Each structure stands twice: as C-alpha cells, then as structure tokens.
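One structure is given here, and the rest of the page talks about it.
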Amino acid sequence: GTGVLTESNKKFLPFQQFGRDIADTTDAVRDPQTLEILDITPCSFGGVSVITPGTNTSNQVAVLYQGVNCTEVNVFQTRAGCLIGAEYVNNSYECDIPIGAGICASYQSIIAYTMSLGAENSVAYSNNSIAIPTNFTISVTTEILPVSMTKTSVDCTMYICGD
Amino acid sequence: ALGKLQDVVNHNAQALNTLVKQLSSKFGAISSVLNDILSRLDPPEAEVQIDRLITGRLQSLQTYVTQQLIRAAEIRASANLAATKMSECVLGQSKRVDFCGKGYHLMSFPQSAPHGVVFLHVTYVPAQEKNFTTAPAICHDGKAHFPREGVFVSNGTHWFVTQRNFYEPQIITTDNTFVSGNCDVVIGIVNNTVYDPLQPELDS
Amino acid sequence: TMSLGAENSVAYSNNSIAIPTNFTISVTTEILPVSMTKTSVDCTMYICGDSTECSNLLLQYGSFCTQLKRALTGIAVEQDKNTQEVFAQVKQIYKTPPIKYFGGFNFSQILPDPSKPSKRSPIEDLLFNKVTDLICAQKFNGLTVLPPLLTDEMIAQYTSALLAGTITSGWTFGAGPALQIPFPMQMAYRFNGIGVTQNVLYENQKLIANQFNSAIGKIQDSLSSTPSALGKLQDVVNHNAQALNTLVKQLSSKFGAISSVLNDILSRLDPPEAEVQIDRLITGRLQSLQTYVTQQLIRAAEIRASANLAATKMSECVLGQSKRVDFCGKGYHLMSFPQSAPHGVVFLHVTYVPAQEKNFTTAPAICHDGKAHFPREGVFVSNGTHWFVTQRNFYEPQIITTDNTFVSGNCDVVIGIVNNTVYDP
Ligand SMILES: *[C@@H]1O[C@H](CO)[C@@H](O[C@@H]2O[C@H](CO)[C@@H](O)[C@H](O)[C@H]2NC(C)=O)[C@H](O)[C@H]1NC(C)=O
Ligand SMILES: *[C@@H]1O[C@H](CO)[C@@H](O[C@@H]2O[C@H](CO)[C@@H](O)[C@H](O)[C@H]2NC(C)=O)[C@H](O)[C@H]1NC(C)=O
Ligand SMILES: *[C@@H]1O[C@H](CO)[C@@H](O[C@@H]2O[C@H](CO)[C@@H](O)[C@H](O)[C@H]2NC(C)=O)[C@H](O)[C@H]1NC(C)=O
Ligand SMILES: *[C@@H]1O[C@H](CO)[C@@H](O[C@@H]2O[C@H](CO)[C@@H](O)[C@H](O)[C@H]2NC(C)=O)[C@H](O)[C@H]1NC(C)=O
Ligand SMILES: *[C@@H]1O[C@H](CO)[C@@H](O[C@@H]2O[C@H](CO)[C@@H](O)[C@H](O)[C@H]2NC(C)=O)[C@H](O)[C@H]1NC(C)=O
Ligand SMILES: *[C@@H]1O[C@H](CO)[C@@H](O[C@@H]2O[C@H](CO)[C@@H](O)[C@H](O)[C@H]2NC(C)=O)[C@H](O)[C@H]1NC(C)=O
Ligand SMILES: *[C@@H]1O[C@H](CO)[C@@H](O[C@@H]2O[C@H](CO)[C@@H](O)[C@H](O)[C@H]2NC(C)=O)[C@H](O)[C@H]1NC(C)=O
Ligand SMILES: *[C@@H]1O[C@H](CO)[C@@H](O[C@@H]2O[C@H](CO)[C@@H](O)[C@H](O)[C@H]2NC(C)=O)[C@H](O)[C@H]1NC(C)=O
Ligand SMILES: *[C@@H]1O[C@H](CO)[C@@H](O[C@@H]2O[C@H](CO)[C@@H](O)[C@H](O)[C@H]2NC(C)=O)[C@H](O)[C@H]1NC(C)=O
Ligand SMILES: *[C@@H]1O[C@H](CO)[C@@H](O)[C@H](O)[C@H]1NC(C)=O
Ligand SMILES: *[C@@H]1O[C@H](CO)[C@@H](O)[C@H](O)[C@H]1NC(C)=O
Ligand SMILES: *[C@@H]1O[C@H](CO)[C@@H](O)[C@H](O)[C@H]1NC(C)=O
C-alpha cells in the first residue's frame, strides 16, 4: 500500500497481524520485526478548486485544497479546507463565490469572509403599539420557469454501428 | 436573468456532445473506427473488437438516456409548477404567500420564452408605515366594542378605526363596530366614546 | 384483517346542525428533509488509486469520469440551493424584544436559548441530539464529503429571524416591511382568518394561551419520548452513509478477476493478461460508480421535491395563514413555527380544532312579515323554543335582528323556512 504509519493505541491479540475498518479497509498493522502496532493512515489528498472572478475583471486566483489541513500542503484554514491566495477579512458581506462552512470569497485582491445572512432589524414590539401602512408600492417581479426541453431521437443501430 | 432556461439548453447540447464524444473512445479496443476493425482483422477477433466497441457505446447511450429521463422528470415537475402558476396567478388572484411574487398578489402576466415561461407578478407592497397606539376593544356604556373589519388606532389623543393594510382613520361608530360582552373580560380594553348615527336624527 | 377505523355514524337529518361550543389549540409536528450530504468522487483515485497503468487503460473509456464529477457537482450545488430556498427567505434578521411577554403565550421552547453556546432552541437542540471509522474509510478511498455552505448556527439564525418576524409582526414581514402588532391582536386576526370572531379570542385569551403552552410542552415531550419521530431525516443520513459504504465495499470485489488488488495483479501476471484483469476491475468499479451516481441523482430529485415542499410550507404556513386544508396541520390552521433540524426543517403547526359540539335545530331562513330573512354571516339555530343566529365555528347565540340578517324574497320559495320574529333596533 501507501500511507503514513502513526503510533497506535489499539491492543492487538497475539495471533492477529493486520487490522480492518468497518468498511473492510486496512487501518492497522503489526510490524513483523518488532511486535508493535501501527495505525496505517493514507496520505493526504484533496480536491484542488480554483476561485476566480471573471477574466474580464481580473486574472488573480485563489486555490482551495478541500479537506487538506494547511500544514500538509495569504494562507487561511477553513473547515472546507486550506485556502491559499485570499486574505481573511473580519467584515461580513453577501456571498459572491461560495467556499463552504459559512465562508465566501469575493474580489474587491481576493478576500475571504464569513457571509452575512442579512441586515439586522429589530422590530419595535410592544403590547399596545401597531404599525399601519400609509402608502403602497406596486411591484412587478419576474419568475422564470423552464417548461420543455429539446426533443431528441437517437438511431440506436446507426449510432452504435453505422453502416 | 435568464440563466435557468439557457442552463437547460446548455445541458442538452452538452449531453449530445458527450454522446458524440463517446464515439471517439476505443473502450479497450485496437481502434475506435469500425471500418478499420473490419478492414484489418479476421472475423474471430474482429467480433471481439466490435463487441468491445458495442458494449462501450451501448453503455454510453444508456447513460445518456438515463440522464435524459432524470432531466425529463425535473422539467416535468417545473412544467407542472408553471401550469399551476398560470392557473392560480394569471387566471385568478392567489392568497398563497410567495406563490405569485413577493408581496400581496394582485395579478400576473404570462410571457413566452425559449423553452419556458416568464411570469410578471404584479403585487401590492405596503410602504411608509406609521406607529399608532392600539387597543383590542373600546369600552362604551359598560359594553365592549370590537371592529367589524378594521383595527383600533390612536394618534395620541383620539381613537379611530382603520383598515389593517392601509391607514384610513374613521370615527368609531356602531356601524363599524360590534358589541360582545361587557368591559370586564377583555384584557387591554380602553375607554372611548362610540358615536351613534341615529342620535342627531332623533335629536333634530 | 386490519381494521380501517372506528365506526362512526353521523346523525344526519334534514333540520339539525352540530355547532362547536369549545376549542382546542393543537400543535402538530411536520418533519421535512431539505438537503443531503454533498459528495465528491475522484474517479481516477477511486477506480485506479496509485496505478499509472490502470489510469492509462481508464483513459480509453472517454469522458465517463467527467460526467460523474459533473453530476455530483450539480447535486452538491443543488443541496445548497435547497437550503437557501427553504431557510433564506428573509433579507432582514429580525430579533425578539428583550421582555418576552406576548400576552400569556410562551415561546421559550422555540426561541433561541442565550445560555447555550449554539444559540439553538430547546426543541432544535433536542432535534440535533436525536438525529445522528466510517467517515475515515469513506475519505481514504477518494470520496470526499463537502461541508454545507450554510452552517447549523446560520440556519438556526435564519429560523430565529423567521420566528421573530412571525411573532412580533405576524404575516406582515413576509409580504413587505415588518409591521409590529401585539400578539393577542395578531392571534385575533388569525381567528378572523378561520372564520371566528375577535371576541372569542379576546374573551378566552388566557385559556388559549394555556392551551398553546401545554401543546408546545407536549410537542417537546413527544419528540423526546418517541424514537421514530425523526425517522425521515435519519433515513436520509442512513441512506447516504450506506451508499458510500457500498461503494467502498465495491473496491473489495474481484469482478471476475483473480484479485481485487491492482498491485498483486501487476506483480503476478504478464501485461497481456494483466491488462485484461485491470480492464475487468475498471469496468466493475466504473459500473459501481455509475450506479452510485444514478441513485444519488434519483435521491437528489426526491430531496429537491421535498425541499420545494418545505419552502412552500415555509412561505404559506410560517409567513402567512393558509386556508388550504391539511397543508399546515390537521385542523383550521392558525400559524406555524420553523425549527432547524439536521438536513431538514420541522414545522410546528398551531391549528384550531373545534370541540364539545352540541346539537341544535336549524332552518335555512326565518319568515317574518311575509319576508324571508337569511343570515349575513352565521346560521340559524334553535335550542328547542327560541331561535338565534350564531357563527358557524363557535356557539354564540344572538337575537335575530335586521342588523345580522338580510331579506331576499318572500316565504313561499325557500324549503324549510320557519316562522319567527325578527327584532328591529
Ligand atoms: C405615496 O407615495 C407616492 C410615490 O409612490 C407619492 O407620490 C409622489 O408624490 C411626490 C410629491 O407629491 C411627487 O414628487 C412624486 O413624483 C410622486 N411619485 C409618484 C410615483 O407619483 C405620494 O405622494 C405618497 N402619498 C402619501 C400620502 O404619502
Ligand atoms: C415606532 O416607534 C419605535 C420606538 O419608538 C421606533 O423604533 C426606533 O427606530 C429608530 C430608527 O429606526 C431607532 O433608532 C430606535 O432605536 C428604535 N427604538 C426602538 C425602541 O426600537 C420605530 O422606528 C417607530 N416606527 C416608525 C414607523 O416610525
Ligand atoms: C389626532 O387626530 C385628530 C383628528 O384628525 C386631531 O384632531 C384635529 O386636530 C386638528 C389640528 O389641530 C384640529 O384643527 C381639529 O379641530 C382636530 N379635530 C378634532 C375633532 O378635535 C388630533 O389633533 C390628532 N392628535 C395628534 C396628537 O396628532
Ligand atoms: C373606564 O370607565 C369605567 C366606568 O366609567 C371606569 O370605572 C370606574 O372607575 C372609578 C375609579 O377607578 C370607580 O370609582 C368607578 O366605580 C368605576 N365604575 C365602574 C362602572 O366600574 C374605569 O376606571 C375607566 N378606565 C380608565 C382606564 O379610565
Ligand atoms: C345529536 O343527536 C343525535 C340523535 O338525537 C345523537 O346521535 C346519537 O348518539 C348516540 C351516542 O353517540 C347513539 O347511541 C345514538 O344511536 C345516536 N342516534 C342517532 C339517530 O344517530 C348525537 O350524538 C347528538 N349529538 C350531540 C353532539 O349530542
Ligand atoms: C372549554 O374547554 C376548556 C378546556 O380546554 C375548559 O377549561 C377548563 O375549565 C374547567 C372548569 O372551568 C377547569 O377545571 C379546567 O382546569 C379548565 N382547563 C383548562 C385547560 O383551562 C373550559 O371551561 C371549556 N369551556 C366551556 C364553555 O365549556
Ligand atoms: C415559559 O415556559 C418556560 C418553560 O416551559 C418556563 O420555565 C419554567 O419555569 C418553572 C417555574 O418558574 C420552572 O420550574 C421550570 O424549571 C422552568 N423550565 C425551564 C425550561 O426554564 C417559564 O416560567 C414560562 N414563563 C415565562 C414567563 O417565561
Ligand atoms: C333557549 O334559550 C333561551 C335564551 O337563553 C331561553 O330563554 C330564557 O330561559 C331562562 C331560563 O328559563 C329564563 O329565565 C329567561 O327569561 C328566558 N329568556 C327569554 C327571552 O325568554 C330558553 O329557555 C331556552 N330554551 C330551552 C328549551 O333551553
Ligand atoms: C307562518 O306564518 C304565516 C302567516 O301567519 C302562515 O300563513 C297562513 O296560514 C294560515 C293557515 O294555513 C292561512 O289561513 C293564512 O292565509 C296564511 N297567511 C299567509 C299570509 O300566507 C303560515 O302557515 C305559518 N307557517 C307555519 C309553519 O306556522
Ligand atoms: C526479529 O529480529 C530481531 C533483530 O534484532 C531479533 O532480535 C528478534 O529475536 C526477532 N524475532 C522476533 C520475534 O522479534
Ligand atoms: C403593557 O406593558 C406595560 C409595561 O411594559 C404595562 O404598563 C401595561 O399595563 C401593559 N398593557 C397591557 C394591555 O397589558
Ligand atoms: C324533514 O324530514 C322529515 C322526516 O324525514 C319530514 O317530516 C320534514 O317535513 C322534512 N323537512 C324538510 C324541510 O324537508
């Protein structure tokens, strides 16, 4: 195989040599030279994602290594993974590019932030006061709904075999 | 704005392109061209190579049909939703909240779009709200008066009854209030006069 | 042979009506799944791992890997879209007043708890507790679980904003600006929505508040005491992990080859037959991955339908009062409260249930002075000797006058008209 061999707290019985997971994947082994138990843990892997604005706007990019701690690879650690190339800002804005776990990225340089849910409003509730509208706005809004698709027919014999 | 409909178009062409791209896959065979396989091998091994191409292409076609069926189900659900919006928002006024736009729905207009429909929802949005002091009931002559259709409001010194969704203060009379019980049960009842229309009539 | 139900015969007659004389404030739970676990699969790592020869043979099959990655990416973005649609329906984060007095109504079990670090309600905390090296094994085979875009605390914050809007402002915040209204007046408006007069709510305010508080406490006890209350959400979690486990288990399948380990196949056979064995492993693993993606897509469609339903319930039951029968609970719907749950939403539907009905003799119209009188808003009832007009959904007899009746025609046309006096103010 291929993996890190860390120290193990698992007490093997004397007849056992390997160890397996719930899903029947090896998670432990006994060294045949010295009778010690090691926790086989596979080496780190991650989904490299590239966070970029439009090429019309800028050519700066940020890289998210999904699931990878920052010590195993403008470097910030998120629950989604390690984000390199974006600077964490304590301000909260609306989500522009979603990163995950409440983190979003935007271009202003590329910044990473905890997204704001909404503007804070406190309703002036009291037991004897009401708010009555004195005017109105006629609002027209758009709702776009798909209805049909492209009707496709495939000649199975011609597609697979041709002439 | 029109990202959803274009997305459907984008998926369909891409699916056909992927299926077209699958014709250029060897699938574990010597060549991806059937004519070359026939022109190059004897039928005992050409049958094996054609079998590999057939199973790969058949798997690709079945995969394409499966995603087409899933997308057909999604588009059918969207079309059923669009028909429901056309029936309830365009052909009538809907009391369902947020079904036919944000706000109190007034009416809707259908517009055709490529592979889709665009609904223009005309809604009523309240604005310019004002604070008032409110009471559940008015105590007059030992009787509790409740609004027939409105709400009791006070601007600081005087009490009026107005409709809930627009500020239109009117004098509290017996015409727009109804009497149920005395003043001892309702929590928050306030003391105010209730005008009688017949009183000037018999007085004069 | 199973019994369909208890047998009830309704005492139908041509001149008798049953009028409720009391009510029950019923709170019922509706549990809806909203999102699934977002999964991403490295196609090359899953099928071949570290073997270069396996990847070279895998390249002959084309854009299958791209199709599977694209489908999983679509499902992953779809789950976040589902969560946004269900919970992110307000652009203002509303807050409750510091004095939690709402005219006797107690919302402690549904409002956020300041004491808890998670800022969740007691019901939400119970829901999170009741919904539960598997993760490590799933991770080690090239399958990655992606975190939800909205964290549980932000989803709880959205539910808190919706609760604050529905409590302090009623349905106004859902249709525009949040307009403050006292909660008894809001409940009176809701009573008018289901056809019950405001006086019934105001006179019986303490009883209604006590019934609501008792129902909310019963809801918390019922959720804490029943294992199968939260079966739907756990089922979704149960399916997702099982699917990953099955996919992981498929790596231990020979698929008609000598071994399931690529390194053994390379170390033991010559390339002409090793290529065949690797091909068998590749086709089996690719079939397993396509099967997993196909079921993920079908489950994604089901969860999307459930999320659309949850968004519709949030719009129509929480942000307004619904006249649709059984959409927002059993009974005449008054209001609804959203609670966040793992991968889902729980709606507490507060409904009005009529109770303690009483028989009365009824007539379509009252004949007075050769004229037929019909009720403006109620129904004519008789207790045996005297005739009254009452509202349909609560028994409140009132004297039949010209104010609450309207005259249409004479007494010769209406079938079942009875003779009674009509008072004139
Ligand atoms: C209600 O709002 C409308 C706007 O929606 C107000 O109409 C405006 O009136 C001002 C001053 O008379 C004009 O300068 C604007 O051009 C008007 N706007 C429009 C769109 O007509 C109206 O005055 C408001 N009414 C109240 C009672 O507040
Ligand atoms: C109704 O009255 C309340 C309180 O008198 C107003 O709430 C205040 O709003 C201002 C500006 O938005 C804030 O600076 C105060 O802190 C608020 N006070 C409280 C106690 O909430 C409310 O704005 C009034 N409504 C209208 C329509 O004017
Ligand atoms: C509350 O509303 C009433 C009715 O509009 C106001 O009473 C009027 O006030 C104007 C302004 O001074 C006088 O010219 C009228 O003669 C008043 N009418 C009556 C019948 O008294 C009242 O002033 C308002 N109060 C506040 C605090 O705004
Ligand atoms: C509303 O009106 C009633 C009746 O006029 C008031 O009740 C009276 O209150 C005074 C002093 O509290 C007593 O001396 C009388 O005996 C009461 N009369 C009755 C018939 O109860 C009541 O106080 C008024 N409420 C307010 C807030 O002014
Ligand atoms: C209304 O009256 C009818 C008949 O007077 C009642 O129906 C009877 O109910 C009892 C007990 O439920 C049965 O044993 C009888 O057989 C029923 N009679 C008929 C003719 O169905 C009915 O219960 C009364 N409703 C109320 C609310 O008291
Ligand atoms: C309507 O039903 C309620 C119960 O839901 C009744 O309230 C009960 O009243 C009795 C006697 O007055 C008390 O002993 C109970 O403690 C009350 N229960 C609750 C929950 O408050 C009420 O009396 C009924 N009303 C009518 C007119 O029958
Ligand atoms: C609202 O309900 C909460 C919880 O149901 C009440 O809190 C309880 O208060 C009683 C007596 O004060 C205690 O014995 C319980 O232990 C409390 N339970 C919890 C969970 O706090 C609360 O008193 C009610 N009323 C108000 C005004 O908040
Ligand atoms: C039907 O209801 C009416 C009104 O509640 C009853 O009439 C009253 O009955 C009481 C008790 O006998 C008398 O003290 C009142 O004087 C009656 N009022 C009037 C205006 O007559 C009537 O008795 C009820 N009938 C039945 C059969 O229950
Ligand atoms: C309701 O009242 C009307 C009017 O008093 C009754 O009609 C009368 O019936 C008698 C006997 O059948 C006739 O002699 C009169 O000529 C009728 N008058 C009119 C104006 O039609 C009617 O019978 C009463 N119905 C009931 C059920 O008591
Ligand atoms: C294994 O090799 C070491 C080498 O020093 C030897 O001391 C030991 O006796 C061997 N056997 C076991 C069972 O460890
Ligand atoms: C409303 O609450 C205030 C204090 O917050 C109190 O003085 C007043 O009596 C209350 N009114 C009602 C109707 O409960
Ligand atoms: C109601 O039915 C009873 C018997 O079934 C009959 O005597 C009476 O005339 C009927 N009344 C009406 C208004 O149909």
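Shown for chain B, in order and in Swiss-Prot numbering: 944-1147.
If you check the header, you will see the structure was determined by electron microscopy, 2.5 Å.
Every residue gets a Cβ built from N, Cα and C, even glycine.
Per Swiss-Prot, the features are as follows:
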type: VARIANT; residues: B:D950 to N; note: In strain: Delta/B.1.617.2, Mu/B.1.621
type: VARIANT; residues: B:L981 to F; note: In strain: Omicron/BA.1
type: VARIANT; residues: B:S982 to A; note: In strain: Alpha/B.1.1.7
type: VARIANT; residues: B:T1027 to I; note: In strain: Gamma/P.1
type: VARIANT; residues: B:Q1071 to H; note: In strain: Kappa/B.1.617.1
type: VARIANT; residues: B:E1092 to K; note: In strain: Theta/P.3
type: VARIANT; residues: B:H1101 to Y; note: In strain: Theta/P.3
type: VARIANT; residues: B:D1118 to H; note: In strain: Alpha/B.1.1.7
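Within the set of variant positions B:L981, B:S982, B:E1092, B:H1101, B:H1101 have a CB atom less than 6 Å from some atom of ligand 3.
Applying an 8 A CB threshold to same-chain residues 6+ apart, the list for B:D1118 (variant position) reads B:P1140. Taken residue by residue with DSSP, B:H1101 (variant position) is part of neither helix nor strand, so it is coil.
Long-range Cβ contacts of B:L981 (variant position) within its own chain (separation 6+, distance under 8 Å): B:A989. Chain A has a C-beta under 8 angstroms from the C-beta of B:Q1071, taken from the variant positions B:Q1071, B:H1101, B:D1118. Spacing of B:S982 (variant position) relative to B:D950 (variant position) is 43 Å (Cα to Cα, whole number).
Across the structure, B:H1101 (variant position) and B:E1092 (variant position) place their CA atoms 19 angstrom apart. Note: B:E1092 (variant position) has non-local neighbours B:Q1106, B:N1119, i.e. same-chain residues 6+ apart with C-beta under 8 A of its own C-beta.
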